[PDB]
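Have a look at the structure below before the remarks.
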Amino acid sequence: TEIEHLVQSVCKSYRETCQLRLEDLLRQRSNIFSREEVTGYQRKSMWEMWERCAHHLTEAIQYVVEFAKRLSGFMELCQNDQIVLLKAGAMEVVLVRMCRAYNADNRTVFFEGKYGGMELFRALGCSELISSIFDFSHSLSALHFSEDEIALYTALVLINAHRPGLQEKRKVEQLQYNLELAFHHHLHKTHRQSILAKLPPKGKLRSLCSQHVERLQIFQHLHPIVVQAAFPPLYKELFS
Ligand SMILES: CC(C)CCC[C@@H](C)[C@H]1CC[C@H]2[C@@H]3CC=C4C[C@@H](O)CC[C@]4(C)[C@H]3CC[C@]12C
Ligand SMILES: Cc1cc2c(s1)c(-c1ccc(C(=O)O)cc1)nn2C(=O)c1c(Cl)cccc1Cl
């Protein structure tokens, strides 16, 4: 019963913070940037595409923070542990969330109101990183994640008692074990335990996210965006 309540409260936090509705993303699959619109994005300055992408990624991060803040027990952790878990996992969650807005049939992503391929981002000059982000979304797309699966799986991406630097490791372990039981219970109930052998290897998500954040840091160093900072303790760890 506590476990059914936890499934309900994780799914509710996800629903309130998912940013884009799955029904909207699936309906808009036929709404694809024209050749003319793609060329318009490619001709934009590296620095304007950077400003647009940095602002979208900031907002995506801020929704993952509100998601974490609404997870049962997260706000009862010490601030040090909250920041450790968000600093390690918030961008891993953004990259997982991306698969909902990715169409494997044509290798497009929902960006600024329509679907486009990775060639939309040509001006940024990051083709190998962007290709690795699209390939990651392409792998995840094969799971056909349900909304509840993405919610419980992303909760576990964040609530990981193995992150270095935790001060109350036993408190994070308690949350982790309850979220693992919630997730395994839900998969059993839905006859979806077969996704467990297909989830990304932990190291893949960590290295891809580490490369992504390092690229964002390089862009931010060369051309700082102004951030609407909502979570000062976490902002202070990423920006300088
Ligand atoms: C490496 C940097 C400079 C470039 C990254 C380019 C691409 C991969 C970025 C730029 C804007 C990003 C999107 C911004 C917002 C969201 C909404 C979120 O709900 C899921 C991920 C998603 C859909 C992001 C996917 C990745 C994305 C499309
Ligand atoms: C694990 C994390 C990575 C990451 C986080 S958290 C944040 C962030 C954002 C907002 C707040 C807040 O207080 O509103 C707090 C944190 N930005 N960010 C980045 O990689 C990033 C981005 Cl998205 C854009 C430009 C430069 C950079 Cl470095």
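Residues displayed in chain A correspond, in order, to Swiss-Prot positions 268-507.
When the header is checked for method, it gives X-ray crystallography, 1.8 Å.
Placed from the backbone N, Cα and C atoms, the Cβ positions cover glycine too.
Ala327 to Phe appears in Swiss-Prot as a mutagenesis experiment; the accompanying note says: Completely abolishes transcriptional activity. Close to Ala327 (mutagenesis position) in the fold, though at least 6 residues off in sequence, lie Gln286, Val361, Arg364, each with a CB less than 8 Å from its CB. Under the DSSP three-state reduction, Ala327 (mutagenesis position) is assigned to helix.
What Swiss-Prot says about the mutagenesis result for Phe378 to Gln is this: Completely abolishes transcriptional activity. Cβ neighbour count for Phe378 (mutagenesis position) (all protein chains, 10 Å cutoff from its Cβ): 17.
Taking the Cβ of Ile397 (mutagenesis position) as reference, residues of its chain lying under 8 Å away and at least six apart in sequence are, in sequence order, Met385, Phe388, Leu391. Experimental mutagenesis at this site is recorded by Swiss-Prot as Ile397 to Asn, annotated: Nearly abolishes transcriptional activity.
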